[PDB]
Every structure is written in C-alpha cells, then in structure tokens.
Amino acid sequence: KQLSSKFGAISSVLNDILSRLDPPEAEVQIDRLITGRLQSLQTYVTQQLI
Amino acid sequence: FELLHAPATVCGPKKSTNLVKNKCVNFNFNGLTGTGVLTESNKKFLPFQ
Amino acid sequence: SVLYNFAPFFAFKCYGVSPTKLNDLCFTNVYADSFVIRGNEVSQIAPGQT
C-alpha cells in the first residue's frame, strides 16, 4: 500500500514523472521517491528480521 | 492545467495506431503510460467509466 | 506549434510539465487568463511570490 503514497513528490506513478518532466526536475523528484520508498523498505526488513 | 481522473478532452497532436493483442508492449491511453500484455477481459463496465 | 510563431517569448519558464513534452500529454480543461504587466512584475506571476 506504500506504492500509492506521494512522499511529498508530484505524482506516485513513476512513468508519469519520467514522461512529464525534464531531468533537471525529474532528478529531485526521483530523489524524493527513492528516499521515501527506501525508508519504507528498511522498516519492512527490520520488522521481518524481528 | 489539471490532471483529474476524468475523460480527457484536450490533448496533444498524436496519431492513432492499430491495436495489438497477446503481445506485451508499452502503451499510452490518454496520459496513462504502462507496459503489459493486452487481452479481452471478462470484466464489464458501466457506460461512463 | 503555433505559439512560437507569434512573438519571441520573454521567460517561458514552466513548472509541473515541461515545455517540450506538450505533444504527448492528454488531460482535461485548460484555463487561459490574459492581462498586461510592466515587465519587472513578470517574475511576480509565479506560485508563492510577493
């Protein structure tokens, strides 16, 4: 369910971001999406380990 | 502009292309860009969706 | 493709979408507003400026 969260970015669908913006802004948008989903995955892996 | 989930009524100039079935391709249906196979569905829609 | 033939643009800065990928999007209900300003406040027509 975390896939549909914007994480403060413009859109949650990645293809819309890559087909809608220039790479000068797409770089920071993907930065936001990467850090949000990476934090979520870290939390899930810690829960699975416990 | 606005990107509401609605029937798009103003769109850029792009020509149509014939459908392909049972081959997984990348498509573009009114700003909905996705990659997958296309086939006839068992589902049914009300005539507004 | 008819916008560039009218007049040389001053800023043409864009947010949200890029002004090169406008021939691939497909959306709803554009809004057009028109007014005239005296140059120095052209930069004031922006999200969050005083």
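Indices start at 1 and increase along the chain as displayed.
Keep in mind that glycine also has a Cβ here, set from the backbone N, Cα and C atoms.
Under natural variants, Swiss-Prot gives C:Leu3 to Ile (Swiss-Prot position 368) with this note: In strain: Omicron/XBB.1.5, Omicron/EG.5.1. Every protein chain shown contributes to the tally, and the Cβ of C:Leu3 (variant position) ends up with 10 other Cβ atoms within 10 Å. Secondary structure from DSSP puts C:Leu3 (variant position) in coil.
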